[PDB]
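Below is one structure, written out as structure tokens; the observations come after it.
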Amino acid sequence: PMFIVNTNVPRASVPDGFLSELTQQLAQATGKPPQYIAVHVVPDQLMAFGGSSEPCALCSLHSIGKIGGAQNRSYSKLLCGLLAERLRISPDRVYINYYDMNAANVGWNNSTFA
Amino acid sequence: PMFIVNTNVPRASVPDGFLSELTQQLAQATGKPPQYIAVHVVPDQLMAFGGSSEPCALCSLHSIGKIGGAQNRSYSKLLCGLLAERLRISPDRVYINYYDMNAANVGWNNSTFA
Amino acid sequence: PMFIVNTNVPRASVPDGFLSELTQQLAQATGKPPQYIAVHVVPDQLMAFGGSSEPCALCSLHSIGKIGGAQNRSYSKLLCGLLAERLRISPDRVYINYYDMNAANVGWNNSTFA
Ligand SMILES: CC(C)c1nn2ccccc2c1C(=O)[C@@H](C)N
Ligand SMILES: O=C(O)/C(O)=C\c1ccc(O)cc1
Ligand SMILES: O=C(O)C(=O)Cc1ccc(O)cc1
Ligand SMILES: O=C(O)C(=O)Cc1ccc(O)cc1
Ligand SMILES: [Cl-]
Ligand SMILES: [Cl-]
Ligand SMILES: [Cl-]
Ligand SMILES: [Cl-]
Ligand SMILES: [Cl-]
Ligand SMILES: [Cl-]
Ligand SMILES: [Cl-]
Ligand SMILES: [Cl-]
């Protein structure tokens, strides 16, 4: 799986260890091997949520399977929790787009997962 | 709705009020409340369009519904118009990917919209 | 079509002419004219792959058609090859998401491709 967070929070406010924490927490939530998990954090962005530039985040989680109604609610609680605790972003100023990818549409190591 | 613009135009060339104008115009266009609209502008990017690095933009609009043939043509006219007027980007150097998101696949506020 | 590469490798390590090389190689691979190919490279990113901050890349290729099982395997070999040779990123630390876009969902030049 791949998790991306884009935020207007400045780089200095992203605490040490954040990428590792995301990796560990996502491995456990998705059930996928930790070696599979990619994480990407993009601070200092020019963004607004509801017209306001108070701290906010726009995120995505791509996975081959492990995406669905109940699973996505669980991921959102986990991820909003982390963004609130670590980046001080209110959960109501976070969007997360979930993508269930077909194995044939994910390239890795010169080939695909298909 | 979430709207993202990635561009090679420099930050100083993004005028005051641009995020607010996008928020307002997208609210009117999508029929969604502005409180729900997120906008994200990413200037100073290393990009090429059609084999040149003249001003260009790669964008996305995600919405739960309000996506379709005629609607997307209307959004493109609106958004290319704004990018041309405000960022001086030629409409023929803009791509906008449209995504009709299922409510279960959009996380917000510790849950999803499902 | 549109190709995006996000990577932790430094900007200075991206060779002069890399964008043009991607443009031409993708034109040949997809059979699409170079005038329609957009490329976007984002260096110096805060990212991890398998919990490791060694060089890695997260990429996407969007195309109207020319996406599928065999084609994506071929694109993956091509693109991992280029990232390895030019950016010194190991293929086993690259993900590429493939998207077959409907023409109605791709905006361009005040309209869509539909
Ligand atoms: C092909 C599949 C098993 C696989 N996918 N994948 C994605 C990211 C990191 C490692 C791996 C991995 C492996 O365990 C090596 C042994 N091929
Ligand atoms: O679309 C909506 O109804 C909304 O209010 C929010 C939204 C957030 C993210 C996204 O990818 C799509 C919609
Ligand atoms: O889920 C798996 O098995 C992966 O290898 C993860 C993954 C899923 C979707 C993506 O867009 C990127 C990576
Ligand atoms: O496939 C084509 O015909 C294209 O015009 C290139 C393209 C395809 C999909 C995109 O999201 C962006 C550009
Ligand atoms: Cl589920
Ligand atoms: Cl539930
Ligand atoms: Cl898919
Ligand atoms: Cl429509
Ligand atoms: Cl129409
Ligand atoms: Cl969806
Ligand atoms: Cl194919
Ligand atoms: Cl589509």
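Chain C residue numbers are taken from Swiss-Prot; in order, the displayed residues are 2-115.
According to its header, this structure was worked out by X-ray crystallography, 1.2 Å.
The backbone N, Cα and C atoms fix where each Cβ goes, and this holds for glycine too.
For reference, Swiss-Prot has these:
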- C:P2: active site, proton acceptor (ACT_SITE)
- C:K33, C:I65, C:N98: substrate binding site (BINDING)
- C:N111 to C: Causes formation of interchain disulfide bonds with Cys-81 from another subunit (MUTAGEN)
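Sequence features annotated in Swiss-Prot and their locations in the structure.
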residue : record                       : contacts (Cβ under 8 Å, 6+ apart)
C:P2    : active site, proton acceptor : C:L27, C:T31, C:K33, C:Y37, C:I38, C:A39, C:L62, C:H63, C:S64, C:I65, C:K67
C:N98   : substrate binding site       : C:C60, C:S61, C:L62
C:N111  : mutagenesis position         : none
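In the three-state DSSP scheme, C:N98 (substrate binding site) is classed as strand.
Checking the recorded positions C:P2, C:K33, C:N98, C:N111 against chain A with a Cβ-Cβ cut-off under 8 Å leaves C:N98, in sequence order. Listed recorded positions (C:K33, C:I65, C:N98, C:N111) with a CB under 8 Å from any chain B CB: C:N111. Highest Cβ count within 10 Å among the binding-site residues C:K33, C:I65: C:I65.
The DSSP secondary structure for C:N111 (mutagenesis position) is coil.
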